[PDB]
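S.K.: After the structure tokens below, expect a handful of questions from me.
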Amino acid sequence: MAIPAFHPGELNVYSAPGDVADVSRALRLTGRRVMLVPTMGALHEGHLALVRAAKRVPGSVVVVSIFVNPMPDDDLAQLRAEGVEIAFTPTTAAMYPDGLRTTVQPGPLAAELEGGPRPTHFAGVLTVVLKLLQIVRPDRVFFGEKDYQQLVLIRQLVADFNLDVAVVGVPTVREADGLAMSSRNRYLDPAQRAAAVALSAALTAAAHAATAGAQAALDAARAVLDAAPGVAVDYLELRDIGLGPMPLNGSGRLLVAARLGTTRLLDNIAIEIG
Amino acid sequence: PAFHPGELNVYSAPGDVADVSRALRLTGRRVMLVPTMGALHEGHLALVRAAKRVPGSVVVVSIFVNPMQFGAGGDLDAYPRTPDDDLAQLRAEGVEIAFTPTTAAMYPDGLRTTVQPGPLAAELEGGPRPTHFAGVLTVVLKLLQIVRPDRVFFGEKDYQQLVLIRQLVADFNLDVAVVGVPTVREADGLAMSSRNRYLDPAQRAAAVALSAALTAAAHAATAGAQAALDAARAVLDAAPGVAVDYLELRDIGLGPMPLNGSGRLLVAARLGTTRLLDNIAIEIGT
Ligand SMILES: COc1ccc2c(c1)cc(C(=O)NS(=O)(=O)c1nnc(NC(C)=O)s1)n2CC(=O)O
Ligand SMILES: COc1ccc2c(c1)cc(C(=O)NS(=O)(=O)c1nnc(NC(C)=O)s1)n2CC(=O)O
Ligand SMILES: COc1ccc2c(c1)cc(C(=O)NS(=O)(=O)c1nnc(NC(C)=O)s1)n2CC(=O)O
């Protein structure tokens, strides 16, 4: 049967998985490289940074998915203003026509850090990311480094299941004072918003303290967190770039999570030791 | 990698078969995958023949004894391995690609991300082997991603496995058609199996009771479900040294729905240490 209509240079919106699959296949056959930016809508400047990263690949056609995963006019207007040509907006029923059945089970990393208090959270994410990859079949898929544990788990999924996509991590877009962009930032009252800059300040202080070794980096970040009121730290850990044990010197990642009132915030940063 | 058309080309490295497959697909060939654990018999050859019949096909047969689907034990070590006979049979059938990866190339990081099947994996064969089908679907997903076939071929003999594979394909939006091929049988009705070689002469004589029980049931079924089950039970009971593990009549999808007009009757039984499975389509009142 017929490929659904695709109008080059305009925003084309599809909610049926088979439709975007068919258009994506047709476009790839035409000499486009299909770039996927998965989102849950309510798009912000961090999402736009993913889009801009994707658009600049020569030959790109950009697919932005908007799917709120149980396990609008404004969004489309922003994507049109960015020159995005495909929005994929499926219903929960289209994604899960047989309900919850076969799912992805992450490796033991999912049980650490964010996976601590609820060991099935990343299973939901990795399941939908796998489905979006198979539907759209992109050459590259773009995520922010903000949810870094998530991002490492997606790289694990791609390696472990032999998937033919490149995973591109885009540096986290931040507010002017360093706070990492987040849908949750608008819930902070002004005292909480002022205190919240300690997460990014702690991590940047650590990244610079790290010429003096790992202990100095951790101690500098802890002192900065300790200078902030109402910031209940859930963890502060230095790991290697794959989230295993930090090697004695070399590259790592420093991750923090804290609760301010009812709002949980996360941040992370690249660390080079000595 | 080199690909010599009309000859059997053997690749161990996943990257080799993936590149060859992609190159053939881009030039118009349709890639057919038949995933096996080796020890090939005529039942496997029927899969290969179904694949070859597809116009313009190139057939890739994988042979990999997947450690993730064995629970035990010496079950893994005990699995039959006959790779010389296997490659000889593939050459005779005109297969152009065999994919024979190492365990290290499939699982370089060990068990890490895996497929978790839905609730059907804990029933029937999965009841006492709760991780068996996660091992199967994890390997089948990986072979599908490596080879990217148009169609993949499985026997109906492991019917529960086939249904789980259809679930994997639907649930992860995989772009591959699953083809189920009817069970090839010996002249007496015995389902072909790599495991039939572990039947001694007495047990091989007795083993005809599984298929005899199932066909008796499929004919009895005009008189309803109880008659079909009782006919199969009667045949299994008349058989020396057959220990029935389960005999169950389910809807065709084996899912959370009652039997209607179409059923699958499944049997598992032990002859000494050898566990045999068989199944058949059943039409009730009809
Ligand atoms: C390049 O800079 C950035 C900076 C922040 C970003 C992003 C990019 C992308 C997001 C983001 O969360 N997008 S999302 O809602 O589609 C998600 N992606 N993964 C999520 N995981 C969970 C567990 O919700 S939510 N966020 C955070 C946020 O919106 O809350
Ligand atoms: C306007 O001039 C060009 C021309 C080519 C470009 C770009 C710009 C940008 C990219 C590109 O790779 N962008 S990206 O965001 O997908 C990546 N950045 N790093 C990547 N890979 C790794 C391993 O870090 S992918 N590329 C394609 C490339 O570099 O492969
Ligand atoms: C069309 O006719 C048939 C008939 C029987 C078949 C086949 C084809 C294929 C097989 C077979 O075992 N295929 S396999 O190597 O990919 C396996 N599939 N599931 C397996 N499960 C276990 C527990 O060994 S082994 N088998 C059954 C077998 O070897 O027991």
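Numbering, chain A: per Swiss-Prot, residues 1-71, 86-288 in sequence.
Recorded method is X-ray crystallography, 1.7 Å.
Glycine residues also receive a Cβ, built from the backbone N, Cα and C atoms like all the rest.
Relevant sequence annotations retrieved from Swiss-Prot are reproduced here:
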type     : residues                                : note
ACT_SITE : A:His47                                 : active site, proton donor
BINDING  : A:40-47, A:158-161, A:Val187, A:195-198 : ATP binding site
BINDING  : A:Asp88, A:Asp89, A:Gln92               : Mg(2+) binding site
MUTAGEN  : A:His44 to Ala                          : More than 1000-fold reduction in activity and 52-fold decrease in adenylate formation
MUTAGEN  : A:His47 to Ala                          : More than 1000-fold reduction in activity and 60-fold decrease in adenylate formation. 10-fold decrease in the affinity for ATP
MUTAGEN  : A:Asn69 to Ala                          : More than 1000-fold reduction in activity and 50-fold decrease in adenylate formation
MUTAGEN  : A:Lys160 to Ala                         : More than 1000-fold reduction in activity and 50-fold decrease in the affinity for ATP
MUTAGEN  : A:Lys160 to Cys                         : More than 1000-fold reduction in activity and 120-fold decrease in adenylate formation. The enzymatic activity and the affinity for beta-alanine can be increased 10- and 3-fold, respectively, by alkylation of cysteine of mutant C-160
MUTAGEN  : A:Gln164 to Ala                         : 50-fold reduction in activity and slight reduction in the affinity for beta-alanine. 30- and 40-fold decrease in adenylate formation and pantothenate formation, respectively
S.K.: Across all the protein chains here, work out how many other Cβ atoms are within 10 Å of the Cβ of A:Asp89 (Mg(2+) binding site).
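M.R.: The Cβ of A:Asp89 (Mg(2+) binding site) has 17 Cβ neighbours within 10 Å.
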S.K.: What are the other residues, in sequence order, whose C-beta lies within 8 angstroms of the center of the C-beta atoms of A:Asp88, A:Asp89, A:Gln92 at the Mg(2+) site?
M.R.: A:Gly41, A:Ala42, A:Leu43, A:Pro86, A:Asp87, A:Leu90, A:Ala91, A:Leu93
S.K.: Expressed to the nearest Å, what is the distance separating A:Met40 (ATP binding site) and A:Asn69 (mutagenesis position) at their Cα atoms?
M.R.: 8
S.K.: Can you give me the CA-CA distance across the unmodelled stretch from A:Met71 to A:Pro86? There are 14 residues absent, and I want it in whole angstrom.
M.R.: 21
S.K.: Just checking the recorded positions A:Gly46, A:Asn69, A:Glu159, A:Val187: which sit within 10 A of A:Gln92 (Mg(2+) binding site), CA to CA?
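M.R.: Within 10 Å Cα-Cα: none.
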S.K.: What is the number of other Cβ atoms found within 10 Å of the Cβ of A:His47 (mutagenesis position)?
M.R.: 26
S.K.: Would you please pick out, from the binding-site residues A:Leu43, A:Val187, the one with the fewest other Cβ atoms within 10 Å of its Cβ?
M.R.: A:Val187
S.K.: Write down the Cα-Cα distance for A:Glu159 (ATP binding site) and A:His47 (mutagenesis position), rounded and given in Å.
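M.R.: Each residue's Cα considered, A:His47 (mutagenesis position) and A:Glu159 (ATP binding site) end up 12 Å apart.
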S.K.: Among A:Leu43, A:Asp88, A:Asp89, A:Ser197, these being the binding-site residues, pick the one whose CA is nearest to that of A:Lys160 (mutagenesis position).
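M.R.: If we rank A:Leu43, A:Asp88, A:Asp89, A:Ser197 by Cα distance to A:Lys160 (mutagenesis position), first place goes to A:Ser197.
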S.K.: When you measure from the Cβ of A:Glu159 (ATP binding site), which residues in the chain that are at least 6 apart have a Cβ under 8 Å away?
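M.R.: Set apart from A:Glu159 (ATP binding site) by at least 6 residues yet with Cβ under 8 Å, we have A:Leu165, A:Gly183, A:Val184, A:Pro185, A:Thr186, A:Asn282.
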